[PDB]
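Working notes, structure below.
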Amino acid sequence: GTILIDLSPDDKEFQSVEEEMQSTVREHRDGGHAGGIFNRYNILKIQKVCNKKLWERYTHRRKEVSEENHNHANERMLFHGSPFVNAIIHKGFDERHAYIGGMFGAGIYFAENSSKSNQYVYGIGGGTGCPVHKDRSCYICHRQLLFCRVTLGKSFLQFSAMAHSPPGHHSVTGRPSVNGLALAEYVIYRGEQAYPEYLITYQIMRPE
Ligand SMILES: Nc1ccc(-c2nc3ccccc3c(=O)[nH]2)cc1
Ligand SMILES: [Zn+2]
C-alpha cells in the first residue's frame, strides 16, 4: 500500500526537510567511528511516504495518547536510521525495529540530531559499514534516513550521558547530561506512535 512521491528541490517542503537534516549535524564522541567523518550531507532525494492504512494506524493511536494527556499528543518530527528502513516504509514501525539493547530499554529510538540517526544506518555502531566497501565513513554509497512524525505524549525525562513505557507515560526522553552540544533522543514502545513521513537519500560529505 505504500507509494513514494518525489519532492522537487524547488518545493518548500523539500527545502525545510533538507534544512532540518543539515542543521542538526553535530560531532560525535566516537570521532566518527560509527557514522563517519562529516559536517554536512549531499541530499540526493527526498520522498514523501504515502500509506493510508499506516497513516490511520498512526492517527488512531495519536488520538488515544492525546486524550490521555489533556488533548496534547506532544508530536515531534524526529530522525530514524535503521538497516530496516525498506521494511519500515512498507509495513510500519513495529517491535522488529526496536533497539533491544538501547539504554532506555527495547523500544524504537529517534534523534533530534540527524547525525545521531546516521550512526545506525548500517546497524548498531555502524555495523561493518556500507555493503559495497565495508566502510562506515563511505563517501560514495547512498544512505537513507527517515524523518518521522512521532507522538511522545507524556514523556519520562531521563537525565543521562518491546519493553513497556514507564507507567503513566507514553515515551522516554533521553536528555543530554554531559555533551552540551547533543540534542535529545526519544524512545517509544508502540510502533503506532511513529509514521515514517519522509525518506531521505543522501551521502555524507568529506570535509575539505
Ligand atoms: N536495530 C536498530 C538499533 C538502533 C536503531 C536506532 N537507534 C537510535 C538510538 C538513538 C537515537 C537514534 C537512533 C536511530 O535512529 N536508530 C535502529 C535500529
Ligand atoms: Zn560504500
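Since chain A takes its numbers from Swiss-Prot, the residues it shows come out as 952-1112, 1115-1161.
Going by what the header records, the deposited coordinates were determined by X-ray crystallography, 1.8 Å.
Even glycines carry a Cβ here, placed using N, Cα and C.
Within the same chain, residues at least six positions away from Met1054 (mutagenesis position) with a Cβ under 8 Å of its Cβ are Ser1111, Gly1127. Swiss-Prot documents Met1054 to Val as a published mutagenesis change and attaches the note Loss of activity.
Around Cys1081 (Zn(2+) binding site), the same-chain residues six or more apart in sequence whose CB sits under 8 Å from its CB are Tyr1073, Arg1087, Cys1089, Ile1091, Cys1092, listed in sequence order. As annotated by Swiss-Prot, Zn(2+) binding site applies to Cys1081, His1084, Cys1089, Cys1092.
Residues within less than 8 Å, Cβ to Cβ, of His1084 (Zn(2+) binding site) and separated from it by at least 6 positions along the same chain comprise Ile1091, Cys1092. For the binding-site residues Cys1089, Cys1092, the largest tally of other C-beta atoms within 10 A is found at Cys1089. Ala1112 and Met1115 flank a stretch of 2 residues with no modelled atoms, and their CA atoms are separated by 23 Å.
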